[PDB]
Amino acid sequence: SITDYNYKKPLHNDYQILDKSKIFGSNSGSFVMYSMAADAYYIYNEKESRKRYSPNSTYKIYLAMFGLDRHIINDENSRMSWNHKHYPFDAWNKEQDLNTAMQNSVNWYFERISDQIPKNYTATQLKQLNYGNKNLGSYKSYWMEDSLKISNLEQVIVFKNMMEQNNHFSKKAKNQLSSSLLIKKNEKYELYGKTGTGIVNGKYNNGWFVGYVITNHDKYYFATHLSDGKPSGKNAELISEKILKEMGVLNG
Ligand SMILES: *[B]([O])([O])[C]SC1=NC2=[C][C]=[C][C]=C2N1[C]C1=C(C(F)(F)F)[C]=C(C(F)(F)F)[C]=[C]1
(Lines of atoms letter the chains of each structure in order from A and count residues from 1; the text may use other names and numbers.)
(Lines give C-alpha, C1' and ligand atoms only; values in the text may rest on other atoms or scores of the structure.)
Protein backbone atom coordinates (compact mmCIF):
# COMPACT_ATOMS: atom_id res chain seq x y z
CA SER A 1 0.00 0.00 0.00
CA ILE A 2 2.68 2.47 1.11
CA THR A 3 5.16 2.23 -1.76
CA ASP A 4 2.88 0.53 -4.24
CA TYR A 5 2.87 4.04 -5.66
CA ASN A 6 6.58 3.57 -6.46
CA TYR A 7 8.94 1.23 -8.29
CA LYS A 8 12.16 1.13 -6.24
CA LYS A 9 14.00 -1.83 -7.80
CA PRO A 10 17.28 -0.55 -9.39
CA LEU A 11 18.48 -1.47 -12.89
CA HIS A 12 21.23 -4.06 -13.26
CA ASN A 13 21.89 -2.12 -16.47
CA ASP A 14 23.60 0.87 -17.99
CA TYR A 15 21.19 3.81 -17.53
CA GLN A 16 21.79 7.07 -19.42
CA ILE A 17 20.17 10.29 -18.17
CA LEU A 18 18.41 12.43 -20.81
CA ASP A 19 17.23 16.05 -20.85
CA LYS A 20 14.07 16.33 -22.97
CA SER A 21 12.56 19.10 -20.81
CA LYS A 22 12.38 21.38 -23.88
CA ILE A 23 10.21 18.90 -25.83
CA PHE A 24 8.01 18.28 -22.75
CA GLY A 25 7.65 22.06 -22.36
CA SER A 26 4.89 22.94 -19.89
CA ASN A 27 3.92 19.25 -19.63
CA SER A 28 5.20 17.26 -16.64
CA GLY A 29 6.29 13.63 -16.96
CA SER A 30 8.98 11.18 -18.02
CA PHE A 31 10.37 9.26 -20.98
CA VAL A 32 12.02 5.84 -20.87
CA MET A 33 13.62 3.96 -23.77
CA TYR A 34 15.43 0.62 -23.97
CA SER A 35 17.70 -0.47 -26.82
CA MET A 36 17.89 -4.23 -27.41
CA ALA A 37 21.28 -3.97 -29.19
CA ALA A 38 22.83 -1.80 -26.44
CA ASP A 39 20.89 -3.53 -23.63
CA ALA A 40 20.73 -0.02 -22.11
CA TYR A 41 18.09 2.35 -20.71
CA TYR A 42 17.76 6.05 -21.55
CA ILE A 43 15.62 8.00 -19.09
CA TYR A 44 14.30 11.55 -18.79
CA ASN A 45 13.11 12.37 -15.24
CA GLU A 46 14.07 9.10 -13.54
CA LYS A 47 12.18 10.22 -10.40
CA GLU A 48 8.81 10.59 -12.17
CA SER A 49 9.60 7.44 -14.21
CA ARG A 50 9.36 5.32 -11.04
CA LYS A 51 6.05 6.78 -9.77
CA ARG A 52 3.15 4.39 -10.46
CA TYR A 53 0.01 5.57 -12.28
CA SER A 54 -3.14 3.95 -13.67
CA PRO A 55 -2.24 2.49 -17.12
CA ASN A 56 -5.69 3.26 -18.57
CA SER A 57 -5.93 2.02 -22.18
CA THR A 58 -2.26 0.93 -22.26
CA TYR A 59 -3.52 -2.09 -20.29
CA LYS A 60 -5.49 -3.16 -23.40
CA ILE A 61 -2.14 -4.50 -24.66
CA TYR A 62 -2.33 -7.06 -21.86
CA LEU A 63 -6.07 -7.75 -22.09
CA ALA A 64 -5.45 -8.49 -25.79
CA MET A 65 -2.63 -10.91 -24.93
CA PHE A 66 -4.74 -12.56 -22.19
CA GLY A 67 -7.65 -12.86 -24.63
CA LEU A 68 -5.41 -14.51 -27.23
CA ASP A 69 -3.77 -16.80 -24.66
CA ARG A 70 -7.20 -17.94 -23.40
CA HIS A 71 -8.65 -18.31 -26.93
CA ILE A 72 -11.36 -15.68 -26.32
CA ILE A 73 -10.21 -14.22 -29.64
CA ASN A 74 -7.89 -15.75 -32.27
CA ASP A 75 -6.31 -15.01 -35.68
CA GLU A 76 -9.30 -16.39 -37.61
CA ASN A 77 -11.92 -14.41 -35.67
CA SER A 78 -11.30 -11.53 -33.26
CA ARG A 79 -14.63 -9.90 -34.20
CA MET A 80 -17.26 -8.84 -31.66
CA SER A 81 -20.69 -7.48 -32.52
CA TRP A 82 -21.87 -4.09 -31.30
CA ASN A 83 -24.65 -4.53 -28.70
CA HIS A 84 -26.45 -1.43 -30.04
CA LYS A 85 -25.52 0.82 -27.12
CA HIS A 86 -24.96 4.40 -28.28
CA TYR A 87 -21.52 5.57 -27.15
CA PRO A 88 -20.53 9.25 -27.72
CA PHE A 89 -17.87 8.20 -30.28
CA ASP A 90 -19.02 6.92 -33.68
CA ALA A 91 -16.00 4.56 -33.95
CA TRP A 92 -17.35 2.67 -30.89
CA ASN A 93 -20.90 2.30 -32.31
CA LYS A 94 -20.11 -0.69 -34.57
CA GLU A 95 -18.66 -4.22 -34.80
CA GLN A 96 -14.94 -4.44 -33.97
CA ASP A 97 -12.00 -6.76 -34.39
CA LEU A 98 -8.78 -6.61 -32.38
CA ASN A 99 -7.26 -4.17 -34.88
CA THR A 100 -10.13 -1.64 -34.82
CA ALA A 101 -10.67 -2.08 -31.07
CA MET A 102 -7.02 -1.32 -30.37
CA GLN A 103 -6.83 1.55 -32.89
CA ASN A 104 -9.98 3.29 -31.60
CA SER A 105 -9.49 2.37 -27.90
CA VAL A 106 -12.94 0.77 -27.74
CA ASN A 107 -13.50 0.12 -24.03
CA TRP A 108 -16.45 -2.26 -24.44
CA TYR A 109 -14.47 -4.76 -26.56
CA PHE A 110 -11.74 -5.03 -23.92
CA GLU A 111 -14.25 -5.02 -21.05
CA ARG A 112 -16.01 -7.96 -22.75
CA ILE A 113 -12.65 -9.80 -22.83
CA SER A 114 -11.92 -8.97 -19.18
CA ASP A 115 -15.37 -10.28 -18.14
CA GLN A 116 -14.45 -13.76 -19.43
CA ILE A 117 -11.03 -13.90 -17.67
CA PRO A 118 -11.04 -15.42 -14.14
CA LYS A 119 -9.40 -13.23 -11.50
CA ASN A 120 -6.98 -15.99 -10.45
CA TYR A 121 -5.53 -16.17 -14.00
CA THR A 122 -5.05 -12.37 -14.10
CA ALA A 123 -3.41 -12.39 -10.64
CA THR A 124 -1.04 -15.13 -11.87
CA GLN A 125 -0.16 -13.19 -15.03
CA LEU A 126 0.50 -9.85 -13.28
CA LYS A 127 2.75 -11.68 -10.79
CA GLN A 128 4.74 -13.42 -13.56
CA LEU A 129 4.93 -10.20 -15.65
CA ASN A 130 5.83 -8.08 -12.59
CA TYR A 131 3.08 -5.68 -13.65
CA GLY A 132 3.26 -2.62 -11.40
CA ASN A 133 1.48 -2.91 -8.03
CA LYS A 134 -0.53 -5.96 -9.26
CA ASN A 135 -3.55 -4.50 -7.44
CA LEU A 136 -6.80 -5.82 -8.92
CA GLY A 137 -9.06 -4.05 -6.39
CA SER A 138 -12.77 -4.62 -7.13
CA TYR A 139 -11.88 -6.33 -10.44
CA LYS A 140 -14.19 -4.00 -12.41
CA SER A 141 -12.28 -1.93 -14.99
CA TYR A 142 -9.40 -2.05 -12.49
CA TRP A 143 -7.02 -0.62 -15.14
CA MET A 144 -9.03 2.62 -15.63
CA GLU A 145 -8.14 5.22 -12.97
CA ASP A 146 -8.63 2.59 -10.27
CA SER A 147 -6.57 0.09 -8.24
CA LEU A 148 -3.95 -1.07 -10.75
CA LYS A 149 -0.92 1.20 -11.20
CA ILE A 150 2.40 0.89 -13.02
CA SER A 151 5.44 3.15 -13.48
CA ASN A 152 6.74 4.51 -16.79
CA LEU A 153 10.01 2.63 -16.25
CA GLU A 154 8.02 -0.59 -15.61
CA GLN A 155 5.88 -0.03 -18.71
CA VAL A 156 9.08 -0.52 -20.74
CA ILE A 157 10.60 -3.37 -18.68
CA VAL A 158 7.35 -5.35 -18.50
CA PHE A 159 6.40 -5.01 -22.19
CA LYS A 160 9.93 -5.79 -23.40
CA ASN A 161 10.13 -8.88 -21.17
CA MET A 162 6.65 -10.13 -22.15
CA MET A 163 7.41 -9.80 -25.88
CA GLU A 164 11.12 -10.75 -26.00
CA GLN A 165 11.39 -13.61 -23.48
CA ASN A 166 10.36 -17.22 -24.19
CA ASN A 167 7.33 -17.49 -21.93
CA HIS A 168 3.94 -19.21 -21.99
CA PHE A 169 2.59 -16.69 -24.53
CA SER A 170 2.74 -18.07 -28.09
CA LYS A 171 4.59 -16.35 -30.94
CA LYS A 172 1.39 -16.11 -32.99
CA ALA A 173 -0.37 -14.24 -30.15
CA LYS A 174 2.57 -11.80 -29.88
CA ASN A 175 2.43 -11.40 -33.69
CA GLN A 176 -1.33 -10.76 -33.71
CA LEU A 177 -0.90 -8.28 -30.84
CA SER A 178 1.93 -6.54 -32.74
CA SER A 179 -0.25 -6.16 -35.84
CA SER A 180 -2.92 -4.45 -33.73
CA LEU A 181 -0.32 -1.99 -32.43
CA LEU A 182 1.30 -0.97 -35.75
CA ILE A 183 1.01 2.79 -36.19
CA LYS A 184 3.61 3.70 -38.81
CA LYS A 185 5.91 1.91 -41.27
CA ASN A 186 8.25 3.32 -43.88
CA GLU A 187 11.56 2.18 -45.38
CA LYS A 188 13.48 3.04 -42.15
CA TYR A 189 11.24 1.83 -39.31
CA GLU A 190 8.07 0.30 -37.92
CA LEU A 191 6.46 2.14 -34.99
CA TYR A 192 4.12 0.22 -32.70
CA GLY A 193 2.30 1.55 -29.68
CA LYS A 194 -0.76 2.29 -27.61
CA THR A 195 -2.11 5.50 -26.12
CA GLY A 196 -3.75 5.78 -22.76
CA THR A 197 -5.78 8.66 -21.37
CA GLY A 198 -7.28 9.06 -17.90
CA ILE A 199 -10.15 11.50 -17.34
CA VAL A 200 -11.04 12.80 -13.85
CA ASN A 201 -13.97 15.26 -13.67
CA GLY A 202 -13.97 15.95 -17.43
CA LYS A 203 -10.24 16.83 -17.34
CA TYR A 204 -7.10 15.03 -18.53
CA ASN A 205 -5.32 13.50 -15.54
CA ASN A 206 -2.97 10.92 -17.05
CA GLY A 207 -1.47 10.42 -20.52
CA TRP A 208 0.53 7.45 -21.85
CA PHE A 209 2.16 6.23 -25.00
CA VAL A 210 3.82 2.81 -24.75
CA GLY A 211 5.38 1.02 -27.69
CA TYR A 212 8.37 -0.14 -29.68
CA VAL A 213 10.24 0.64 -32.90
CA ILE A 214 11.94 -1.85 -35.23
CA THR A 215 14.67 -0.48 -37.49
CA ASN A 216 17.11 -2.21 -39.84
CA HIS A 217 19.63 -2.42 -36.99
CA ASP A 218 17.84 -2.50 -33.61
CA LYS A 219 14.59 -2.72 -31.66
CA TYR A 220 13.68 -0.05 -29.09
CA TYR A 221 10.96 -0.27 -26.42
CA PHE A 222 9.77 3.06 -25.05
CA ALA A 223 7.12 4.86 -23.07
CA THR A 224 6.08 8.42 -22.29
CA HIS A 225 3.98 9.36 -19.24
CA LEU A 226 2.40 12.81 -18.73
CA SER A 227 1.24 13.75 -15.22
CA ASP A 228 0.38 17.43 -15.74
CA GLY A 229 -0.08 20.28 -18.23
CA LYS A 230 -2.16 18.61 -20.95
CA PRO A 231 -1.75 14.93 -19.92
CA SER A 232 -3.49 13.11 -22.79
CA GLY A 233 -2.52 9.93 -24.65
CA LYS A 234 -2.39 11.91 -27.92
CA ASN A 235 0.03 14.43 -26.39
CA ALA A 236 2.22 11.64 -24.93
CA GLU A 237 2.36 10.19 -28.46
CA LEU A 238 3.44 13.50 -30.06
CA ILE A 239 6.18 13.96 -27.44
CA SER A 240 7.36 10.35 -27.89
CA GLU A 241 7.65 10.82 -31.66
CA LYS A 242 9.60 14.11 -31.36
CA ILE A 243 12.01 12.50 -28.86
CA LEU A 244 12.52 9.33 -30.94
CA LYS A 245 13.07 11.37 -34.13
CA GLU A 246 15.73 13.51 -32.41
CA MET A 247 17.51 10.40 -31.13
CA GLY A 248 17.74 9.00 -34.68
CA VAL A 249 15.30 6.14 -34.05
CA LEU A 250 12.77 7.47 -36.59
CA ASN A 251 13.95 8.54 -40.05
CA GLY A 252 12.04 9.29 -43.26
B1 LIG B 1 -8.03 4.63 -23.18
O2 LIG B 1 -7.48 5.30 -24.37
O3 LIG B 1 -7.36 5.27 -22.03
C4 LIG B 1 -9.56 4.88 -23.00
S5 LIG B 1 -9.91 6.58 -23.51
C6 LIG B 1 -11.53 6.93 -22.95
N7 LIG B 1 -12.35 6.17 -22.26
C8 LIG B 1 -13.51 6.96 -22.06
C9 LIG B 1 -14.72 6.69 -21.43
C10 LIG B 1 -15.71 7.67 -21.39
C11 LIG B 1 -15.55 8.92 -21.98
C12 LIG B 1 -14.35 9.20 -22.64
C13 LIG B 1 -13.35 8.21 -22.67
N14 LIG B 1 -12.08 8.16 -23.22
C15 LIG B 1 -11.45 9.26 -23.98
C16 LIG B 1 -11.55 9.05 -25.47
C17 LIG B 1 -10.72 9.76 -26.39
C18 LIG B 1 -9.67 10.76 -25.93
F19 LIG B 1 -10.08 11.66 -25.00
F20 LIG B 1 -8.62 10.15 -25.38
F21 LIG B 1 -9.19 11.52 -26.93
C22 LIG B 1 -10.89 9.49 -27.76
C23 LIG B 1 -11.82 8.56 -28.24
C24 LIG B 1 -11.95 8.34 -29.71
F25 LIG B 1 -12.57 9.38 -30.26
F26 LIG B 1 -12.63 7.23 -30.07
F27 LIG B 1 -10.77 8.25 -30.32
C28 LIG B 1 -12.62 7.89 -27.33
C29 LIG B 1 -12.48 8.14 -25.98
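Heads up, chain A uses Swiss-Prot numbers, so what you see runs 333-584.
Each residue, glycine too, has its Cβ placed from N, Cα and C.
Within its own chain, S389 (mutagenesis position) has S437, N439, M476, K526, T527, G528, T529, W540, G565 as residues 6 or more apart in sequence whose C-beta sits under 8 angstroms from its own. Swiss-Prot lists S389 with the feature active site, acyl-ester intermediate.
The mutagenesis experiment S389 to A is recorded by Swiss-Prot, whose note states: Complete loss of the acylation step.
DSSP classifies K392 (mutagenesis position) as helix under the three-state reduction. Counting only same-chain residues at least 6 apart in sequence, those with a Cβ under 8 Å from the Cβ of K392 (mutagenesis position) are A433, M434, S437, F442, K526. Quoting Swiss-Prot on the mutagenesis of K392 to A: Almost complete loss of the acylation step.
Around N439 (mutagenesis position), taking its Cβ as the centre, 17 other Cβ atoms fall within 10 Å, counting all chains. While the structure shown retains the original residue, Swiss-Prot records the mutagenesis experiment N439 to V with this note: Exhibits enhanced beta-lactamase activity with cephalosporins as substrates but not with penicillins and carbapenems.
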